[PDB]
Amino acid sequence: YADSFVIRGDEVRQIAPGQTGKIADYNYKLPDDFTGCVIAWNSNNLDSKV
Amino acid sequence: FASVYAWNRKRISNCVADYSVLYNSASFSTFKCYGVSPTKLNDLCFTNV
Amino acid sequence: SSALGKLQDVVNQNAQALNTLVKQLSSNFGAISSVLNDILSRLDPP
């Protein structure tokens, strides 16, 4: 499965197994025996506008 | 705030502490808990903080 | 009425072993406490 979304820069630390926060609490929660991989890259020029 | 070489020291005492307003404020760049994971703070009692 | 040491010793040995078994329920073995209601109260499941 591939899940996709957009978050802040310093919220990428909550996207894993056994984490907590405004994001991992109630936006997107990863089980505690996760198996896959997590990939993330900056996208300032595409998603941020003047 | 206070310098790094003379830090401050406040002795929080008998009160009603709500570490949830801290834990979910999302304004903190670093929130690590060592003796005790963060979500179980609002369910324990100590002598001094 | 005024010698049964071989019978007393087998009683004593068994009691001394059963007490050592219970007295081990209060060692950490390298943990934060000896109580499961204390590791299940100041630690997250992971």
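In chain A, numbers come from Swiss-Prot; the residues present are 396-445, in order.
So this one's electron microscopy, 3.3 Å, going by the header.
Placed from the backbone N, Cα and C atoms, the Cβ positions cover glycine too.
Record features (Swiss-Prot):
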VARIANT   A:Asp405 to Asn  In strain: Omicron/BA.2, Omicron/BA.2.12.1, Omicron/BA.2.75, Omicron/BA.4, Omicron/BA.5, Omicron/BQ.1.1, Omicron/XBB.1.5, Omicron/EG.5.1; complete loss of interaction with host integrins
VARIANT   A:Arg408 to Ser  In strain: Omicron/BA.2, Omicron/BA.2.12.1, Omicron/BA.2.75, Omicron/BA.4, Omicron/BA.5, Omicron/BQ.1.1, Omicron/XBB.1.5, Omicron/EG.5.1
VARIANT   A:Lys417 to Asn  In strain: Beta/B.1.351, Omicron/BA.1, Omicron/BA.2, Omicron/BA.2.12.1, Omicron/BA.2.75, Omicron/BA.4, Omicron/BA.5, Omicron/BQ.1.1, Omicron/XBB.1.5, Omicron/EG.5.1; May enhance affinity to human ACE2 receptor
VARIANT   A:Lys417 to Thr  In strain: Gamma/P.1
VARIANT   A:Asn440 to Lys  In strain: Omicron/BA.1, Omicron/BA.2, Omicron/BA.2.12.1, Omicron/BA.2.75, Omicron/BA.4, Omicron/BA.5, Omicron/BQ.1.1, Omicron/XBB.1.5, Omicron/EG.5.1
VARIANT   A:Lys444 to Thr  In strain: Omicron/BQ.1.1
VARIANT   A:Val445 to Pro  In strain: Omicron/XBB.1.5, Omicron/EG.5.1
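Most buried of the variant positions A:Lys417, A:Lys444, judged by other Cβ atoms within 10 Å, is A:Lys417. With an 8 Å limit on C-beta distances, the variant positions from A:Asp405, A:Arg408, A:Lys417, A:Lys444, A:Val445 that reach chain B are A:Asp405, A:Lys417.
Other Cβ atoms within 10 Å of the Cβ of A:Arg408 (variant position) number 14 in total over all chains. With a 10 A radius on its CB, A:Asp405 (variant position) counts 11 other CB atoms from all the protein chains.
For the variant positions A:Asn440, A:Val445, the ranking by surrounding Cβ atoms (within 10 Å, all protein chains) places A:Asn440 first. Closest by Cα distance to A:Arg408 (variant position), from the variant positions A:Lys417, A:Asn440, A:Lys444, A:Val445, is A:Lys417. A straight line from the CA of A:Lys417 (variant position) to the CA of A:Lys444 (variant position) spans 24 Å.
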